[PDB]
Amino acid sequence: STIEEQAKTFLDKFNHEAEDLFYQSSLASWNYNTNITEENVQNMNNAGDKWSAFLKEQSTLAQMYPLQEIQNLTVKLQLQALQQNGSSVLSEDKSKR
Amino acid sequence: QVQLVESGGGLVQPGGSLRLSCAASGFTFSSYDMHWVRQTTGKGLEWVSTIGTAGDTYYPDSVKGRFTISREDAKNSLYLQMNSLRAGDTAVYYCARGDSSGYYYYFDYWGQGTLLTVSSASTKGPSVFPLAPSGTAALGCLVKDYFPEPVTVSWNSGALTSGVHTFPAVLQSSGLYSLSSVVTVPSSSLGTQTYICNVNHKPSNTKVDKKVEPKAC
Amino acid sequence: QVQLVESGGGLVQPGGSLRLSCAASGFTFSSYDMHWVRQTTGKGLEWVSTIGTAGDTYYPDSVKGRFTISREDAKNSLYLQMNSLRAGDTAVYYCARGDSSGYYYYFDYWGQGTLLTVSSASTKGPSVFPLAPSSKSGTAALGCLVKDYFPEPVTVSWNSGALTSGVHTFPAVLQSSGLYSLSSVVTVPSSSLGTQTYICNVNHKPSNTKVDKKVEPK
Amino acid sequence: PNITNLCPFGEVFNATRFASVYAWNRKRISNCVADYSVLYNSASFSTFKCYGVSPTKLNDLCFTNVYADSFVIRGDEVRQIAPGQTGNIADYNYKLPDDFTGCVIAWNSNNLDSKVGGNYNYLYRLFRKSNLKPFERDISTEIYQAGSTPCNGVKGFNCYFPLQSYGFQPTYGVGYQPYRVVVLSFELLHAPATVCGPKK
Amino acid sequence: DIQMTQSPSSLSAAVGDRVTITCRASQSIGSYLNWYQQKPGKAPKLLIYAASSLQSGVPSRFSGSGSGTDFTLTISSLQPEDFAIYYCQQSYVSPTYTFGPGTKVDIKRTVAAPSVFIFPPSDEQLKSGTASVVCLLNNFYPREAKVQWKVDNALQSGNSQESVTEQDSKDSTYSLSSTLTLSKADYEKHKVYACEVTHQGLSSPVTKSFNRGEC
Amino acid sequence: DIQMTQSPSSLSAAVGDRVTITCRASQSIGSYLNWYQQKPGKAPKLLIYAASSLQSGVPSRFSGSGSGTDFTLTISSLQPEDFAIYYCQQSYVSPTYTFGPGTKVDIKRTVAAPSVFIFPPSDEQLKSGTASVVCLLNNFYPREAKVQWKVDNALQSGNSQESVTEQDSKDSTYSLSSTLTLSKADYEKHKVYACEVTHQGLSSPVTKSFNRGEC
Ligand SMILES: *[C@@H]1O[C@H](CO)[C@@H](O[C@@H]2O[C@H](CO)[C@@H](O)[C@H](O)[C@H]2NC(C)=O)[C@H](O)[C@H]1NC(C)=O
Ligand SMILES: *[C@@H]1O[C@H](CO)[C@@H](O)[C@H](O)[C@H]1NC(C)=O
Ligand SMILES: *[C@@H]1O[C@H](CO)[C@@H](O)[C@H](O)[C@H]1NC(C)=O
Ligand SMILES: *[C@@H]1O[C@H](CO)[C@@H](O)[C@H](O)[C@H]1NC(C)=O
Ligand SMILES: *[C@@H]1O[C@H](CO)[C@@H](O)[C@H](O)[C@H]1NC(C)=O
Ligand SMILES: [Cl-]
Ligand SMILES: [Cl-]
Ligand SMILES: [Cl-]
Ligand SMILES: [Cl-]
């Protein structure tokens, strides 16, 4: 079980979970944008929050596969799209500010 | 002797419809599955449709919704109705008998094929000209400016077959086809045998009998 | 690396004689049988002669009395003397090592061949002309024309063999004059026409002709 | 061959409930006349392919047993229900043998098996240590171990729960819609035939 | 479905030669394989079914072998009438039977020079305003041939079309027609019409010509 | 002696195809059969000995089978560098070893249009009194191609010779040269020199031309 193989399996699970959650969120967003109501805004916001939380935890997991051990460029690209740290490199106070 | 004979191919406009027939003889028609298989220069032999002996019909996805196979056992006949025709349906359409030895299925008898041409162009019938002979001598007929394919050519009502070459048609810059049938004969026979070419172009209902005679200068 | 290299082919008049040589390297020459095998377009591959390791020599009937095979183990060398040559002896002559696994004999190594031409015509060396690369153009083409030579063959290289990719040396053509003519071309980047020098090296051994022609945009 | 009862094809094709592909259902059909005509010229079937025998000859054939396997997958996966195929379904869920004799039928079941919001009751196996043998069925829920670290029965890093839900929604595109699938296996042993067509 | 592949694409062999063509299935299909023969203008003809059973009436020189994924059709002794394209077909998956792309079997025979004939345009055609001149090269081998039109020894280009027959099933030769197309005005402006034929069976180009209004 | 016969004479197949060639000996020779490969301009290369033993260093796609009088050489997956003539040879009767006539293995590949170039005569050659104009068609497939010379838009005949390379071992294409020969006098009488190239890979004929004294 190499790092690249583990990463392939991880991305498999990620894809299957992500497509479903992204569909539920996109459908909530569509229901809002075509039918503006408070119920639909709350559904859209809840689904979007669930999607963001999923991506947060999945990026945390993705960071546990070091890219420098990935030789396959497709696997590398996907892992990279997940492993973006961004503003999270800042302290809690600096990111808050 | 088992025989299958296709009919009904010809010119048809895009989006149009057309029925193909196949007449069977020499076997108990009701006892066999029947099939349509098409052939094109680009994609080779391709199964188009099948009808069994229990009314069951089968089609590939490319054909389902557009074509319908059927059979009239009382007239030993097979039919293919074709709707919504596209240029890519241009092909030679064969009917074919299916049979099996044990579990192994095969197409043991085929018709002669009927050419389907799907084009918005119009039909034109050929002009037929003699190629006059001027030892062994050669003579022939020139079949020029026709659409669509095909023309069929025989000699002396099919009594003349040895030495005949009917060339494959050529597509001229005009979009019309042109073809030539020739025959080589004993020179001495030019004054003892009359030579007539019989040309047929069904899409225009053209039947021509042209006599080929040595030319006067 | 086993290597065999033939020498001595060329033009010879009917009834004449000529000796072919084969130089071996990369094995114990004395320990192997050696062979001459000839090739013609009309009759394919044909066994010409054999010499074993005990001085034993073998010939087809068509050749016995006319050709003689021999070997010089001290010089890792094989020889074929040929007398009473006829037009029908014109062919490519290969030397070949024979070897066996169990009872199964085979020819595991071949030379490159040497062309013997039996003709009463005379040798002529080629003229070598540049086929200059178009000023208009990316990929560019250039070459050399080797005209009016006899007999075959001429060999053509480029930049002393440093240039091989993209080269086409065409098969020779027999002109109505009885002379052969050939042209070697090469395709190169257009941009390289001002950064690389292109020289064709033409060699015609029967006339001892060696020419190096530089091909330049005009 | 004294047979007068018709084979219960309608019980298979027209059941209200189909099994998830990982726990695929099997019904044994024996001792009956198989009237395949109710399967012919269906406006519903998007797939009717047979293997080893021709559909046109099914009423002339006798078999020792017939097996009706049924389940739901997505449309894009119907192609995997065939000999020689590979993919999540063929490798980990339902495997046909290379010398398969039988038919594979399928129809779109979006109207029955989708639900706005997602029908999560249909599962498929996504991970497995090895591929299935033909006609094998794996209903385990053991956590798949993707790394050197033991999973100790808990999902986590490199430790995945092996089943996954299709979550069918009626608004899905056709490739993601549910398809109901029936696989008829024609078994021939050194035993008298019990299933025959009406013409035999 | 199941994809079928054939090898070689084409094959030249001599009469009496053993011909061997192969067929491959994209997956194992046991013995569910048939072979068909197709000659120009004719429908396919069943030769072999179940990988190795010879269809009734097919000559015994045809035979089929193989199982699983690779299959072979063999002609023990190629006859001239065997020139054709041969197709394999898997019978394992129905109704979606699929065919191989075909293997063409050409006959190699001795060089035969063409017989050359030239045909002036008919008067009936000339009444219509166009002139067709036809050059016929009859029963030659090999297929490679060059035809050049000369009108008053002006070489013609771009005003001719060629057609070649499929290999003859009896004598294994080819025939070729070249048709020169001229306006009636051009046809009557010039006198000498010639076609010059180059073929490997001729020691030197052969010209057949005629003068417009002459015997 | 023992006569060796091969089948087919030639065959065209695509890269990756299974190629199958047969060899027949005029009498039984057990397993005393070798196979050789010969590429253009090169010496024969031993592939198989003892009917089925693969010579050291030969790629594993080559294999030999057979016994008695009939033998087979098989290339499991044709590679471009395999374009060649293959010969069998009986090792049963010595010293009179005999070879088969050879089987040509050509590569079928996608259509590739020629790159066309034209070359005016060198000044040194003109000083010698003759002019050679060269037209080059580079790296095309299939081999069929037509080139026509025009001098001041006058079509030429009988004053040109063509040469074609053997199939390239890397890309399986062909190249062709056409050489027009004129007297220095005839060459200096005209201005426009063009070659017009027809090939199946081109939508319309391609002409490359030059004027006598321009660069
Ligand atoms: C599943 O149920 C349908 C009815 O809901 C059955 O359909 C009938 O089948 C008979 C026999 O072919 C036809 O004559 C009727 O017209 C059908 N009725 C309808 C409403 O379609 C169907 O046969 C059942 N499936 C099976 C396998 O028995
Ligand atoms: C819009 O949203 C409201 C509240 O969720 C719902 O009652 C209503 O049916 C929706 N309209 C449509 C057209 O779906
Ligand atoms: C990279 O991995 C993917 C599977 O994750 C595979 O489809 C692809 O072929 C691989 N690429 C290479 C170059 O091996
Ligand atoms: C995210 O952060 C980790 C360390 O916390 C680092 O190793 C990783 O490289 C970062 N991601 C990227 C894309 O650099
Ligand atoms: C066949 O079974 C039926 C009951 O289904 C019975 O009435 C009949 O007698 C049986 N006949 C034979 C020949 O066994
Ligand atoms: Cl077509
Ligand atoms: Cl999937
Ligand atoms: Cl398989
Ligand atoms: Cl012109």
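Here chain D follows Swiss-Prot, giving residues 330-529 in order.
So this one's X-ray crystallography, 2.7 Å, going by the header.
Just so you know, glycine gets a Cβ as well, placed from its N, Cα and C.
Note on D:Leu452 (mutagenesis position): other Cβ atoms within 10 Å of its Cβ, all shown chains, come to 20. D:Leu452 (mutagenesis position) falls within a strand when secondary structure is assigned with DSSP. Per Swiss-Prot, mutagenesis D:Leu452 to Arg is noted as: Increased resistance to neutralizing antibodies. Decreases HLA binding to NF9 epitope. Increased binding affinity to human ACE2.
Around the Cβ of D:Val483 (mutagenesis position), the same chain contributes D:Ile472, each under 8 angstroms and 6 or more positions distant in sequence. For the mutagenesis of D:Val483 to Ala, Swiss-Prot gives this note: Increased resistance to neutralizing antibodies. The structure shown keeps the original residue.
For the natural variant D:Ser371 to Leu, Swiss-Prot gives this note: In strain: Omicron/BA.1. The structure shown keeps the original residue. Taking Cβ-Cβ distances under 8 Å and a sequence separation of 6 or more, the neighbours of D:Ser371 (variant position) in its chain are D:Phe377, D:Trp436.
According to its DSSP assignment, D:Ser371 (variant position) is coil. Under its natural variant entries, Swiss-Prot includes D:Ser371 to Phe with the note: In strain: Omicron/BA.2, Omicron/BA.2.12.1, Omicron/BA.2.75, Omicron/BA.4, Omicron/BA.5, Omicron/BQ.1.1, Omicron/XBB.1.5, Omicron/EG.5.1.
Remark: D:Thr376 (variant position) has D:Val407, D:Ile410, D:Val433, D:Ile434, D:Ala435, D:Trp436, D:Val510 as non-local neighbours, by Cβ distance under 8 Å and separation of at least 6 in sequence. In the three-state DSSP reading, D:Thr376 (variant position) counts as strand. The annotation that Swiss-Prot gives for the naturally occurring variant D:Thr376 to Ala reads: In strain: Omicron/BA.2, Omicron/BA.2.12.1, Omicron/BA.4, Omicron/BA.5, Omicron/BQ.1.1, Omicron/XBB.1.5, Omicron/EG.5.1.
Per Swiss-Prot, natural variant D:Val445 to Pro is noted as: In strain: Omicron/XBB.1.5, Omicron/EG.5.1. Sequence-distant neighbours of D:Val445 (variant position) (same chain, 6+ residues apart, CB-CB distance under 8 A): D:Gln498, D:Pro499, D:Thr500.
Secondary structure from DSSP puts D:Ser477 (variant position) in coil. Record note (Swiss-Prot), natural variant D:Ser477 to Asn: In strain: 20A.EU2, Iota/B.1.526, Omicron/BA.1, Omicron/BA.2, Omicron/BA.2.12.1, Omicron/BA.2.75, Omicron/BA.4, Omicron/BA.5, Omicron/BQ.1.1, Omicron/XBB.1.5, Omicron/EG.5.1. The unchanged residue is displayed.
Per Swiss-Prot, natural variant D:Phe486 to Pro is noted as: In strain: Omicron/XBB.1.5, Omicron/EG.5.1. The Cβ neighbour count for D:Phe486 (variant position), using a 10 Å radius over every protein chain in view, is 15.
If you measure from the Cα atom of D:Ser477 (variant position) to that of D:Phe486 (variant position), you get 11 Å. Cα of D:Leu452 (mutagenesis position) to Cα of D:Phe486 (variant position): a distance of 22 Å.
In this view, D:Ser477 (variant position) is surrounded by 8 other Cβ atoms within 10 Å of its Cβ, with every protein chain counted.
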